[PDB]
Amino acid sequence: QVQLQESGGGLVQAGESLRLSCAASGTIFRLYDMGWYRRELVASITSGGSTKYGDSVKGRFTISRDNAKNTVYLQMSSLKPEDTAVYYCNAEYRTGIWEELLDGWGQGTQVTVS
Amino acid sequence: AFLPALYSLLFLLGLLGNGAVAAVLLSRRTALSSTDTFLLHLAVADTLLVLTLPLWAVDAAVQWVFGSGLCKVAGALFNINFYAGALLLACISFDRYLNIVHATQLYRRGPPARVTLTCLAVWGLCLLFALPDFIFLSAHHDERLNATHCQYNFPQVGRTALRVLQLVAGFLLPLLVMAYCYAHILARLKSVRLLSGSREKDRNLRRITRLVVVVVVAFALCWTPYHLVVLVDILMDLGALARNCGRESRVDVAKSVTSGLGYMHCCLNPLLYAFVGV
Ligand SMILES: CC[C@H]1CN(c2nc(N)c(C(N)=O)nc2Cl)CCN1C1CCN(Cc2ccc(Cl)cc2)CC1
Ligand SMILES: CC(C)CCC[C@@H](C)[C@H]1CC[C@H]2[C@@H]3CC=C4C[C@@H](O)CC[C@]4(C)[C@H]3CC[C@]12C
């Protein structure tokens with residue numbers, strides 16, 4: 001009962017920067033966690049603004065969140081051909097005040113460099 | 001006519017439901033949760049009020065004939081059902097507050113039978129508060145052409161004091177305790193990710209809180225009009241406002257209908273435990 005809209009993927013030249021935006025809609029009481037995964041996490045942000053990055057990321061990527069629109073953004077700079085992969089948006093949500101916390105993955109997007 | 005019929009219907013339904021739930025809970029009595037045993041005790045505090053219906057049925061049929069002792073017992077049971085309900089619900093809401101906010105429960109990981117002694121204490125307080133109804137009730141003939149009807153008999157000097165103390169205690173200690181506990185529970189529960197750390201010890205906690213909150217909302221919605229009526233009465237007796245000697249019929253019929261609603265709460269509880277929670 002959650003629709004995830006993903007945008008930003010597409011053709012791009014090497015040595016450039018890209019911006020991936022993931023938005024969530026539906027009957028949601030609250031959103032708690034968000035992040036991006038390739039089966040491993042690349043960047044995660046909580047509701048409190050804390051940011052976590054994987055061991056393969058040297059702080060290059062920037063993760064931002066907007067709770068007004070409930071939309072997460074990930075900016076990647078100095079892209080490399082090795083970054084060509086599939087990224088899946090993730091989100092943890094509670095649909096009701098008395099309901100179990102459960103997460104729903106996204107469709108996914110393909111990123112190719114050079 | 002219709003009143004004995006509906007009293008008999010209420011007696012049958014309430015006895016069946018409450019006996020069923022008591023037997024179901026007691027079949028596994030070797031080990032019970034705090035919420036489970038509080039519900040068991042507020043059901044055994046209700047089977048008695050269910051048992052006392054046929055007396056009122058035959059009273060509404062022809063006339064009270066049982067005597068003074070049965071009248072005392074019936075009045076005390078009606079006045080003790082509310083005290084037991086209010087104190088048990090206040091205790092269960094405080095237990096929910098302890099589990100949710102502080103997360104430092106000790107009923108099950110502490111002393112083996114803290115809950116049992118708390119329930120015994122609330123029973124003792126209920127009996128002590130019901131003593132004034134034990135000591136001032138009698139089946140006075142009233143010399144009203146064969147109209148031996150149960151009614152209070154006070155020296156009229158302490159009636160207002162007794163009524164105001166009853167109202168203050170039984171509808172201001174539990175009310176304030178429950179309001180504070182549920183305000184804190186809701187504030188802590190609207191702005192948290194996981195209670196403790198899990199997804200299996202967090203869902204059932206919310207389910208239990210849902211069950212307890214619907215139970216207390218039903219109890220409040222059933223037992224509030226009677227205490228509002230008695231508050232109107234005690235304010236009338238203090239010469240506050242609206243004393244005109246024309247609303248006596250209204251307050252009497254209000255007391256009757258609110259007593260009926262309080263009698264219905266007994267049969268409302270088991271179906272509530274039935275359809276929600278399965
Ligand atoms: C705060 C609102 C109310 C209902 N409630 C909610 N909890 C929620 N979680 C939500 C939600 N929409 O999420 N809404 C609500 Cl109303 C918790 C309990 N509470 C009190 C609890 C107190 N009692 C009054 C009372 C109690 C006992 C007696 Cl003897 C007499 C009078 C009145 C009701
Ligand atoms: C007000 C007068 C007339 C009524 C007499 C009070 C009676 C009904 C009260 C006082 C002591 C109470 C008991 C105290 C403790 C327990 C143990 C519990 O595991 C089952 C209920 C049970 C057995 C209670 C049932 C109700 C009880 C028997």
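FYI, residue positions are counted from 1 along the chain as it appears here.
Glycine is treated like the rest: Cβ placed from N, Cα and C.
Listed in sequence order, B:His149, B:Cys150 are the same-chain residues at least 6 apart in sequence whose CB falls under 8 Å from the CB of B:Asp59 (mutagenesis position). Quoted from Swiss-Prot for the published mutagenesis B:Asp59 to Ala (Swiss-Prot position 112): Abolishes binding to CXCL10 and CXCL11. Reduces CXCL9-, CXCL10- and CXCL11-induced chemotaxis.
For the recorded site, B:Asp59 (mutagenesis position), the DSSP three-state label reads helix. Record note (Swiss-Prot) on the mutagenesis of B:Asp59 to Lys (Swiss-Prot position 112): Abolishes binding to CXCL10 and CXCL11 and CXCL10- and CXCL11-induced chemotaxis. Reduces CXCL9-induced chemotaxis.
Among the sequence features in Swiss-Prot, the mutagenesis site B:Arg144 to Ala (Swiss-Prot position 197) is noted as follows: Abolishes binding to CXCL10 and CXCL11 and CXCL9-, CXCL10- and CXCL11-induced chemotaxis. Reduces ligand-induced receptor internalization. Taking a C-beta cut-off of under 8 Å and a sequence gap of six or more, B:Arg144 (mutagenesis position) has no contacts in its own chain.
According to Swiss-Prot, the mutagenesis experiment B:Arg163 to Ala (Swiss-Prot position 216) carries the following note: Reduces CXCL9-, CXCL10- and CXCL11-induced chemotaxis. Does not affect binding to CXCL10 and CXCL11 or receptor internalization. Counting every protein chain shown, the number of other Cβ atoms lying within 10 Å of the Cβ of B:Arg163 (mutagenesis position) is 16.
Record note (Swiss-Prot), mutagenesis B:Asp237 to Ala (Swiss-Prot position 282): Reduces binding to CXCL10 and CXCL9-, CXCL10- and CXCL11-induced chemotaxis. Abolishes binding to CXCL11. The unchanged residue is displayed. The secondary structure of B:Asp237 (mutagenesis position), as reduced to three states from DSSP, is helical.
Under a cutoff of 8 A between CB atoms, and with a sequence separation of 6+ in the same chain, the neighbours of B:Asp237 (mutagenesis position) are B:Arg159, B:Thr160, B:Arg163. The annotation that Swiss-Prot gives for the mutagenesis experiment B:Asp237 to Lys (Swiss-Prot position 282) reads: Reduces binding to CXCL10 and CXCL11 and CXCL9-, CXCL10- and CXCL11-induced chemotaxis.
Contacts of B:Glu248 (mutagenesis position) defined by a Cβ separation under 8 A and a same-chain sequence distance of 6+ are given as none. For the published mutagenesis B:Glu248 to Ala (Swiss-Prot position 293), Swiss-Prot gives the following note: Reduces binding to CXCL10 and CXCL9- and CXCL11-induced chemotaxis. Abolishes binding to CXCL11 and CXCL10-induced chemotaxis.
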